[PDB]
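Notes follow the structure.
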Amino acid sequence: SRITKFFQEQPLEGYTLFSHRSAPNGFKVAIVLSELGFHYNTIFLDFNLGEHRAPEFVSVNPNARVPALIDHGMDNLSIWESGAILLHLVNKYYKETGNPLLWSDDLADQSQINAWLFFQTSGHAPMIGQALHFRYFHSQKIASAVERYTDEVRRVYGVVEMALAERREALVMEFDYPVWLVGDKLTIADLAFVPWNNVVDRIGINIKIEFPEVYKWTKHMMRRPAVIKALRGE
Amino acid sequence: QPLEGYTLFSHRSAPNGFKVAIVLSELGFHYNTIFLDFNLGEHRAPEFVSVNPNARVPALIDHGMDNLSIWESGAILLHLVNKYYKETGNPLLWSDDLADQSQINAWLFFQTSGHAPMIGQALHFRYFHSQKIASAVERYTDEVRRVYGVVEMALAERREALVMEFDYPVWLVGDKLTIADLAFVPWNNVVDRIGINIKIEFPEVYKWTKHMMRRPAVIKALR
Ligand SMILES: CCCCCCSC[C@H](NC(=O)CC[C@H]([NH3+])C(=O)O)C(=O)NCC(=O)O
Ligand SMILES: N[C@@H](CCC(=O)N[C@@H](CS)C(=O)NCC(=O)O)C(=O)O
């Protein structure tokens, strides 16, 4: 059944990405796969058709959510949770080339990158998701719930904004030059937010004017080829 | 600030904080805990924000590494196991196998982003929101139960494989206790606050938690 069929005709090389057209978390992985130069195909599951129920899938991700990545080169190794997939990809790239692209070979920087990465996947993403749920998909309207989560999303961007502003000032103590969260270079730490930054408007957040720094940062990332490519569907 | 050891910034009721205490004492690392009084706003003090930009606990200062600061319980555990392993050559609560590390990371991210937050939201609507709203409560309590189902199904599959090769301890990854299992511990003990009876609703999870709650380092940390 499309899914069962795929699992009977998998490739020996590359990666297969399970995602959704409205899954920022899914595009997050596509972005990273793109940036790292990994060849992949994407399967956009249809939950309404019950594809996530497909036992073959629940084997790839016991959670039955997207994204999930099968690393075909490593004996169809399976990885679920966008953050685990991210750490796996950069680790693999670094060990195959000696170049920590979007990562770092130094433990200290890695822990900072992980700090941000966990913060985005467990503090930014979930809060944005709850704001969308109550403002649009809940069985009834609860304004206090929508405000709670909407405020937290703002609070979180406050944190990022402040970190980007400081990284900026430091460079001044040597105006539109790219500034980043860790090691003054682009990392998965930065990339992990791009996808979500593009949907926060839907809960009333206007990055352009609410968070000057965040805006310039998300704009620098959004102009990246790999980022536009991934976002288009390549 | 010491030149050796670790300073753990937590809060007496933060399960994420004890998650760090547990891993820390389990790996034999020496540490002192600094319980923040959120009433005074010590988590928002500029002194503490320089450590955790998010202004929340847990936060950890690694004195041996020039007072390197780590925030986010997930990032902290990865740092501690990576550090313990680079020092001893023994992947305690971790793994030398990359495929297993990815799996350990999977569960870890799942717990920190799909378990702890949901449990936290159930608590909020059942006890702290400006108004009682059943649907909001049911939403998160159901999701917390859906998650325990995932864990349950995995421990059951793990026990099945064991039996081939019985209250023997089974684990999420590599048939050895890892930070993936310990991550759920602190929270496992509080789901009773939202109506989930682990013993009854999730048998395997129950045994799995007994084993962790019984461990020495765990007890020492849970104080
Ligand atoms: C921006 C839109 C609103 C929020 C949706 C988030 S993307 C799709 C969602 N996936 C996730 O939430 C993944 C979370 C997981 N913690 C990860 O980081 O991989 C899913 O599969 N769906 C859950 C389900 O179908 O039950
Ligand atoms: N870094 C942790 C954060 C855990 C967390 O949010 N802990 C709560 C304690 S229950 C906290 O700091 N609360 C302070 C507040 O809400 O102001 C994680 O996301 O894994």
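Shown for chain A, in order and in Swiss-Prot numbering: 100-273, 295-354.
Every residue gets a Cβ built from N, Cα and C, even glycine.
The following features are taken from Swiss-Prot:
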{"type": "DOMAIN", "residues": "A:112-196", "note": "domain 'GST N-terminal'"}
{"type": "MUTAGEN", "residues": "A:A122 to S", "note": "Reduces glutaredoxin activity"}
{"type": "MUTAGEN", "residues": "A:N124 to A or V", "note": "Abolishes glutaredoxin activity"}
{"type": "BINDING", "residues": "A:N124, A:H151, A:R164, A:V165, A:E180, A:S181", "note": "glutathione binding site"}
{"type": "MUTAGEN", "residues": "A:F313 to S", "note": "Destroys protein function"}
Fill in the CA-CA distance, A:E180 (glutathione binding site) to A:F313 (mutagenesis position), as an integer in Å.
15
For chain B, give the subset of the recorded positions A:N124, A:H151, A:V165, A:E180 whose C-beta is less than 8 angstroms from one of that chain's C-beta atoms, in sequence order, otherwise 'none'.
A:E180
At the unmodelled stretch of 21 residues, I want the CA-CA distance from A:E273 to A:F295, to the nearest Å.
13
Check the recorded positions A:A122, A:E180, A:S181, A:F313 for any whose Cβ is under 6 angstroms from an atom of ligand 1, and report them in sequence order.
A:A122, A:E180, A:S181
Other same-chain residues whose Cβ falls within 8 Å of the Cβ centroid of A:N124, A:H151, A:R164, A:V165, A:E180, A:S181, the recorded glutathione site, in sequence order:
A:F117, A:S118, A:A122, A:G125, A:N160, A:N162, A:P166, A:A167, A:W179
Let me make sure I understand the span of the glutathione site: among A:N124, A:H151, A:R164, A:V165, A:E180, A:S181, what is the greatest distance between any two Cα atoms, in Å?
16
Can you tell which of the binding-site residues A:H151, A:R164, A:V165, A:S181 lies nearest to A:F313 (mutagenesis position) in space, using Cα positions?
A:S181
When you measure from the Cβ of A:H151 (glutathione binding site), how many other Cβ atoms are you left with inside 10 Å?
19
Provide the number of Cβ atoms within 10 Å of the Cβ of A:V165 (glutathione binding site), excluding the reference atom itself.
25
Separation of alpha carbons, A:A122 (mutagenesis position) and A:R164 (glutathione binding site) (Å):
10
Sequence-distant neighbours of A:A122 (mutagenesis position) in its chain (C-beta under 8 A, six or more apart):
A:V165, A:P166
Do any residues at least six apart in sequence from A:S181 (glutathione binding site), in the same chain, have a Cβ closer than 8 Å to its Cβ, and if so which, in order?
A:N124, A:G125, A:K127, A:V128, A:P166, A:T220, A:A312
Judged by the number of other CB atoms within 10 angstroms, which among A:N124, A:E180 is the least packed of the recorded positions?
A:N124
Can you tell which of the recorded positions (A:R164, A:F313) has the fewest other C-beta atoms within 10 angstroms of its C-beta?
A:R164
